[PDB]
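Chemist: Below: one structure in structure tokens.
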There are 2 protein chains.
Amino acid sequence: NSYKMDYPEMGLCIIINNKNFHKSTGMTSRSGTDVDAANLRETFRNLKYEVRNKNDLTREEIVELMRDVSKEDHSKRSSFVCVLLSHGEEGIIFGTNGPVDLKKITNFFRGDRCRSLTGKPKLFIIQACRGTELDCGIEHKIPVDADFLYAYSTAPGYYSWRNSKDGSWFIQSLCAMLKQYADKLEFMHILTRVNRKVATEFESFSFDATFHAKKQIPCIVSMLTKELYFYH
Amino acid sequence: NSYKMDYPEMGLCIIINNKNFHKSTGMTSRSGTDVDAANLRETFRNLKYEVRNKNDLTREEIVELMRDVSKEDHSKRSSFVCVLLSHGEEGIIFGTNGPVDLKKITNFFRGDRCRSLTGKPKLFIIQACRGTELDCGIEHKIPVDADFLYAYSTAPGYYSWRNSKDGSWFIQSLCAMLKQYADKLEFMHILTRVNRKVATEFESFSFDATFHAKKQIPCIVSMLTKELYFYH
């Protein structure tokens, strides 16, 4: 009931960091995103992942990038990780010059399209809005869609908060928890602490009452079939 | 990091079992669903939940039922469980005479609308289609949306399989795993074994090649902030 993580390599960790967007999109700059990319790069470096950082990619570059990655030989790799950092809406992430459907991105890695990863954990970590809604707070064979894990920064339909100085709430917490519990806890448990950290330790502050005192809760979406430990 | 499950009562387990649908919907009968309802009723009975079974409810009866349940005093209850069994589409479940938006159902229990459950685990188990797609297989304050757990029988956009004789693939597995690991494993781990059981042990058989040799993988969606154990 535990994924085999003793392959020669842990695997690739693709980090797409979109900070500046084409003026033709009206998208504002994602200030402080570099802190996330750098934090993620180091965090996954310690977990023994082969990290690749790509900055300000276009909707086409992103799609092509994923295509080429899925066409690689992941035989000696225990898993695959991809972190998306940018603007978004429910079901989509924004490239530098336009929106991209998340399903198109993940489909390249389906159990039948990337045989070298079949049966291996495929982790997608998404730091991007899933809408504009704000939380006011209170108080034999296997499926081709199996073995995927989607760690969303916010719940469906909700905006995703980011501190232009310390990074996004989600990424900050995720890295801290990985750094502290990666050598002990199972992934889902680690992500559950991430949920509590963001839920209890963060709240927005704005001169604009419409964006003030807001909360956030991440969304763990798991199609995994086994427990995941970042160690042997 | 673990939910307080030592309250006087474990909580309510509302099971909505829709078998027959109004002829004015064109919806076929969900044969074998009674096996799920009965299996769920007994499974949760052993976990010490106050089970309430409701059969063939209309879209309005469902909404009203949830409204009255959320208006109850859950002070002495450790948690809340609701199982939905019927036809569905992405984001909706079908009443006896029409479709119902899942968000409208869960909103009654938001951290700010049901104060007696704030900070307590709210579990929604959905055995219903999320589309028509088929898997061919291969080889301080807190957010109002926090502390929710959505255990879906299938991945987004996918059909949900059911055996008219033994019950749905998801419910069969879920009950078996609860019965075997509820006194030891944490909920997410139990649900992960459910994912593997349905993924590896089930495959469709049909004289219609379009529905033959298909697979299924459930979808765990967690906004929980702590580990969940069905025992003290």
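What you see of chain B is 35-173, 185-277, where the numbers are those given in Swiss-Prot.
The backbone N, Cα and C atoms fix where each Cβ goes, and this holds for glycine too.
Below are the features listed in Swiss-Prot for this protein:
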- B:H121: active site (ACT_SITE)
- B:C163: active site (ACT_SITE)
- B:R207 to A: Abolished ADP-riboxanation by C.violaceum CopC (MUTAGEN)
Chemist: Can you tell which of B:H121, B:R207 has the most other C-beta atoms within 10 Å, given these are the recorded positions?
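Modeler: The largest 10 Å Cβ neighbour count belongs to B:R207.
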Chemist: What is the interatomic distance between the Cα atoms of B:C163 (active site) and B:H121 (active site), given in whole Å?
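Modeler: Cα of B:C163 (active site) to Cα of B:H121 (active site) measures 6 Å after rounding.
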Chemist: Give me the Cα-Cα distance between B:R207 (mutagenesis position) and B:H121 (active site), rounded to a whole Å.
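Modeler: Their Cα atoms are separated by 11 Å.
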Chemist: Between B:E173 and B:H185 the model skips 11 residues. Roughly how many angstrom lie between the two CA atoms, to the nearest whole number?
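Modeler: Roughly 50 Å, rounded to a whole number, separates the two Cα atoms.
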Chemist: At a 10 Å cut-off from the C-beta of B:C163 (active site), count the other C-beta atoms across all protein chains.
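Modeler: Result for B:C163 (active site): 23 neighbouring Cβ atoms inside 10 Å.
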Chemist: Look up B:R207 (mutagenesis position) in the DSSP assignment and report helix, strand or coil.
Modeler: strand
